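**Q** This is the structure, below, for whatever I ask next.
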Amino acid sequence: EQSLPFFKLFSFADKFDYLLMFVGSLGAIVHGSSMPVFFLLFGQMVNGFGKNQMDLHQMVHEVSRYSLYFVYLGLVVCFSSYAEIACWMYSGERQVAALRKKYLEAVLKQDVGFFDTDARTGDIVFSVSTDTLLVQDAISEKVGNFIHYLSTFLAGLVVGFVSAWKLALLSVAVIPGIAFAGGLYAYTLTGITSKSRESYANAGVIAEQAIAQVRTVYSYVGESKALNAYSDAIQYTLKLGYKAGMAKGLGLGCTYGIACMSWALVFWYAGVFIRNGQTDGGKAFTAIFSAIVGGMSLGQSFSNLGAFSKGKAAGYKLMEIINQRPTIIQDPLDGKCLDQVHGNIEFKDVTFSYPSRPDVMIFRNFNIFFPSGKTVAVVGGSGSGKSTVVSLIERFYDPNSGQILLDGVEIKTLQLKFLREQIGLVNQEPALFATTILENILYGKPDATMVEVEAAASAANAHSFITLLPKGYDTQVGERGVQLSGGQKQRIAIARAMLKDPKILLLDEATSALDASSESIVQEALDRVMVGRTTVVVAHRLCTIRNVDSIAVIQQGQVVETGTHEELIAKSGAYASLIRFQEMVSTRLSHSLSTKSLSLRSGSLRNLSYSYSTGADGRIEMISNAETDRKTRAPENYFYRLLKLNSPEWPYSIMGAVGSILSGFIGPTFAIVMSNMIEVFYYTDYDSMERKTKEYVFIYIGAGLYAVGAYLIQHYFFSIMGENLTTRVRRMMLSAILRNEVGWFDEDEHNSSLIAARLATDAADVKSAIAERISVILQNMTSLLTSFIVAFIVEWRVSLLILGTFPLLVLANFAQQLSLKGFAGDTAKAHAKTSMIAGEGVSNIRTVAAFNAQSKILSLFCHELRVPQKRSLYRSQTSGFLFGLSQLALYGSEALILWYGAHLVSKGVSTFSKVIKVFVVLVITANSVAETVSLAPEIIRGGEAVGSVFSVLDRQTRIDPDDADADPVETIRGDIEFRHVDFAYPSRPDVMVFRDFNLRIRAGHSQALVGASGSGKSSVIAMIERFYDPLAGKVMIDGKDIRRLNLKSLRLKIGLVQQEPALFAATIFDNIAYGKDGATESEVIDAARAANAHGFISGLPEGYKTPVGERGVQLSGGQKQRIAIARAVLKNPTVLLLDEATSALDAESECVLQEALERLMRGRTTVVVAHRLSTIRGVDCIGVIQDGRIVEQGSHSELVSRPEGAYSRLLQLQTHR
Ligand SMILES: CC(C)[C@H](C)[C@@H](O)[C@H](O)[C@@H](C)[C@H]1CC[C@H]2[C@@H]3COC(=O)[C@H]4C[C@H](O)[C@H](O)C[C@]4(C)[C@H]3CC[C@]12C
């Protein structure tokens, strides 16, 4: 939407952060203008190094002096790279840790009705969690990289032009010839990747329907031809992935062919400007190098502007809640405070609707009255706003038309520390904050004593169960060490509402846990506190309502009838039907936040975002998302396994490993030709400096064509090898997902949106683990290897001191590559315990608003942000100092090589152009050896988070769909029998609805297992075919054990009809032929005319063909059911399995099954399940299931001849319309 300016992000800065930024921006400039000053000190050295070739005593003076200037330079990079990291990492924290402390003083004071779950309480939690890490990343340390590399651009054009100005206008005019083709590569490379994401979305729904509809894919045995349609929609992404590698070889070959055809330019006119008597070799070495690293260093300053715009986007979403003004606030001076309350709450002509949406009407002309010291029961028959009255006495909402008065005093003239203090609240699923179980009791009263805490939990059935825990009333209720994790939480929350002693006592519908004898223990606990209190009882079910002494019932906007439970039960006026209605009878945020986290982290790395889960039943768990270090490593023998899978392509690596050694030879060849022209620049024969600088230019032309035909080989090959590996893995993963049991798909983190992404991204970076980490190892170990053979043949007494100095040159060139991406490191991990305290004080705000606990959540927040600051005080003084010390050894150890270089020449041993060739080669080599030691952990350390796709390859399924040691099935006659069998759902193993079930179904008959009010009715058809396994006992079919038979040989003559039918993304000719392999045209027309939709299939535009899955014509719920019954009649099964539940038919003028009851049940053994007692006339037998057993069985002529049984209770439900 909108955005702030870049300033006003620096508006929480106190009078101490205007001092850490003044110092911290003199560190960023003096460290900036010290690489173009290095090119002036090293430039003036060579003037004295080789000018003085005839006087070997002036050499020792003018190199011993300029070597001392490197140590004086290294001590100004020592104390100025320390002052841009120890003053921007720490002063970017004290400004953002005062943004968190005022954003939470804003969302504790807004009106409580601002949060009604409508992507609102799932948005304030996300804004405090991630949007305060984007304002931190924008102002903390990437401002130091914006000043650093900009000042090199402004001081690379001042050292350059002052030395020799006719060479700082050639070298500047080169850079738009390199950056032209250096960005045309980066344009066309994106122009093919976007043709790959579009070429994959054809197969992004084929591996999406085959998992979300897995019950149908296993029922009709067609889990093989979801692999002959997924394989051929990857072959059009492989072939598009080949010419996205050729456009990487011709995008790096035409950059070393413009770079190495441009050093020949600036080194030719240096050979002219010296022959005219204008410059020398130390004023043409300064002008060229200072104006290129000055010109190349704008590509790093403008890399920070991507992060300075998210900090203006996320900066405005925070700064429109901090300065938002709410209505219902506390007036400490313009607000009264009474005494000796009585509690006669009265609603006097109040009308109200929700201010989120004023469409519906809730309390149109509403009038109820509350006595003093009595109980009422405000109850509706439906959602008539019966749960709204507790949200209005608390003044969570003002009544927009009406008045509410306490003892003849309107509540709009009282302060919100005296009104909310007198009312207690006990609600749905009572909120306990993840602290000790002693501090939760002290929310109802902050400080009285210890002995009243024990007396409060005494008369609440709580004094014992918090002593049967092996500590002194102290248990971390979030960290599930010793769990009071029953469905009956031992209700300490009722003990909160007793210690507070509220006069008005709002109770709520706190019987919503499938009540039993456990919920009757807390029932008398509520019955013993309700004395002398003006209390209400809001109830949803009238089972425990039997002793309430003045009940009032509302239906629509007002109360219908009042009185005690002698005259309310009388007269049958709108109460007898409601008690008849009694006789006829979170985890949403974490799924919502992860979808907001999905497709929003494509640029933010794994050190800044989170990954939201459900955790325990205390908090909302926030994983720091830097779990790639110490969570779920790969198998240790993976790198040999991923080479065994990728070995029919051996001739595409031998053509690439003898094509990646040839690119290691552009490392010495750049540094030998360039370090021979410093020699040539100091001749004194001006027609032998000419015909030797012609040879050193034709090599630059002849090595800008060697770099074209040695990157087309390195990157085209090793992309034939890298795309026949992310094609064989994706086919070996779908063929191993579609083999498991059905219960693995039932789990929440294995749904069909976290499993079609593991085939799109997590299996697409096996290319970047065994093909992009052998190319940059064979290259970098033949550039390290042939530049330590040149350096020893030329001169070996200097290149043995560099070899002892070489761990220090490769360390200083390694710390200059961590600094490009910040030294902060995993900044979402320290601010994780802090964020959950803001996370639990937003979603539990209806318990923070009562008890006046809006200052103790803030004092668990300012007392705890002290730890992630003193973590970021030691990390910013160590990382700032060790970076400022490793740079002292880069400049301070080139002073030792060059001084010892002038100790061997002056004693007659060496010469010039043998000390420089040893120096130039072994420093440019050390710049790319510290790239090999940067990808060195990620090979050993478990690969990475995408090299661990072996959980889907190596996972032994509980049910094996095919065997060799199992006899197949020839012909089923139908002998369905359940022996002594119990069963539980493996998703939630506490559900135990099956207890020793038994049936016996004879061939050529039917079965009519009734609904019985949803007592686990939809699991008999989930065991005739093995979608699950029983816990004990045998399932007998056709006289044989079912776990001894070939599963694919059995399912091709047992066909179900789905509860909720959905179709595949194809025509209506495949979706009616998917259930029969081989038949084409003859019996497909007539089987379409069985759930006769023939005018529906003749009246259709393109004959039979029409898209019905997606992006075509849309069908109704009554017409999609007609398609699924056309499948089963073409398959012609032996055991039919119908399923009807939760009134999902919805087909008025019912003729889709009036035809199908008598046509599809001719010789088929059917098992019908339906909750409706209509169109269920099983002509053979009928049964009733209760508690995992049958209670009554037989045909429908002896079940009705018996007087009651249990079927007569179901017979009442026909008149219960
Ligand atoms: C005086 C130098 C020899 C100095 C000691 C040396 O440390 C220097 O800082 C090195 C690391 C730099 C100076 C100039 C740089 C080059 C200047 O920019 C270029 O022309 C590019 C072209 C291309 O991008 C190459 O891959 C790197 C290459 C060719 C750069 C590679 C590294 C350098 C050669």
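In chain A, numbers come from Swiss-Prot; the residues present are 21-605, 620-1251, in order.
Method of determination (from the header): electron microscopy, 3.5 Å.
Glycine is treated like the rest: Cβ placed from N, Cα and C.
The domain 'ABC transmembrane type-1 1' annotation in Swiss-Prot covers 41-330. According to Swiss-Prot, the mutagenesis experiment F59 to A carries the annotation: Impaired brassinosteroid exporter activity, but normal ATPase activity and slightly reduced activity stimulation by brassinolide. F62 to A appears in Swiss-Prot as a mutagenesis experiment; the accompanying note says: Strongly reduced ATPase activity and lost activity stimulation by brassinolide. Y276 to A appears in Swiss-Prot as a published mutagenesis result, with the remark: Impaired brassinosteroid exporter activity, but normal ATPase activity and slightly reduced activity stimulation by brassinolide. Taken from Swiss-Prot, the feature brassinolide binding site covers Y276, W283. While the structure shown retains the original residue, Swiss-Prot records the mutagenesis experiment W283 to A with this note: Strongly reduced ATPase activity and lost activity stimulation by brassinolide. Record note (Swiss-Prot), mutagenesis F309 to A: Increased ATPase activity and enhanced activity stimulation by brassinolide, but reduced brassinosteroid exporter activity. The unchanged residue is displayed. Listed in Swiss-Prot is the mutagenesis experiment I312 to A, annotated as follows: Strongly reduced ATPase activity and reduced activity stimulation by brassinolide. What Swiss-Prot says about the mutagenesis result for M316 to A is this: Strongly reduced ATPase activity and reduced activity stimulation by brassinolide. The domain 'ABC transporter 1' feature in Swiss-Prot is assigned to 365-601. Among the mutagenesis entries in Swiss-Prot is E529 to Q, noted as: Lost ATPase activity and reduced brassinosteroid export; when associated with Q-1174. Taken from Swiss-Prot, the feature domain 'ABC transmembrane type-1 2' applies to 687-975, supported by sequence analysis. For the mutagenesis experiment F704 to A, the note given by Swiss-Prot reads: Impaired brassinosteroid exporter activity, reduced brassinosteroid exporter activity, but normal ATPase activity and normal activity stimulation by brassinolide. Experimental mutagenesis is annotated in Swiss-Prot for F953 to A, with the remark: Strongly reduced ATPase activity and lost activity stimulation by brassinolide. Here the residue is the original one, while Swiss-Prot reports the published mutagenesis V957 to A with the comment Normal ATPase activity and activity stimulation by brassinolide.
Tell me about the setting of these features in this model.
**A** When Cβ atoms from all protein chains are considered, those within 10 Å of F59 (mutagenesis position) total 23, not counting its own.
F62 (mutagenesis position) carries a helical DSSP state (H, G or I). Cβ neighbours within 10 Å of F62 (mutagenesis position), excluding its own Cβ and spanning all shown chains: 22.
Sequence-distant contacts of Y276 (mutagenesis position), defined by Cβ-Cβ distance under 8 angstroms and a gap of at least six in the same chain, are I700, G738, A741, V742, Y745.
For the recorded site, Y276 (mutagenesis position), the DSSP three-state label reads helix.
Note on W283 (mutagenesis position): other Cβ atoms within 10 Å of its Cβ, all shown chains, come to 21.
Sequence-distant neighbours of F309 (mutagenesis position) (same chain, 6+ apart, CB under 8 A from its CB) are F59.
Secondary structure from DSSP puts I312 (mutagenesis position) in a helix.
Sequence-distant contacts of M316 (mutagenesis position), defined by Cβ-Cβ distance under 8 angstroms and a gap of at least six in the same chain, are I195.
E529 (mutagenesis position) carries neither a helix nor a strand DSSP state and counts as coil. Taking Cβ-Cβ distances under 8 Å and a sequence gap of 6 or more within the same chain, the neighbours of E529 (mutagenesis position) are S407, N447, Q448, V558, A559, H560.
Over all protein chains present, the Cβ of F704 (mutagenesis position) has 20 other Cβ atoms lying within 10 Å.
In sequence order, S709, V832, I836, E928, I931, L932, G935 are the residues of the chain that are 6 or more apart from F953 (mutagenesis position) and have a CB within less than 8 Å of its CB.
Around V957 (mutagenesis position), a 10 Å sphere centred on its CB holds 16 further CB atoms from the protein chains shown. Secondary structure at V957 (mutagenesis position), taken from DSSP and collapsed to helix, strand or coil, is helix.
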**Q** Taking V605 and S620 as the residues either side of an unmodelled run of 14, what is the Cα-Cα distance to the nearest Å?
**A** 26
**Q** Between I312 (mutagenesis position) and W283 (mutagenesis position), find the distance joining the two CA atoms and give it rounded to the nearest Å.
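**A** Given the Cα positions, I312 (mutagenesis position) is 11 Å from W283 (mutagenesis position).
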**Q** Ligand 1 is in the model; which of the mutagenesis positions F59, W283, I312, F953, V957 have a C-beta less than 6 angstroms from one of its atoms?
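**A** The qualifying mutagenesis positions are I312, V957.
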**Q** Round to a whole number and give the Cα-to-Cα distance in Å for the pair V957 (mutagenesis position) and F704 (mutagenesis position).
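**A** Counting only the Cα atoms, the answer is 12 Å.
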**Q** For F704 (mutagenesis position), what is the secondary structure by DSSP, using just helix, strand and coil?
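**A** Assignment for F704 (mutagenesis position) reads helix.
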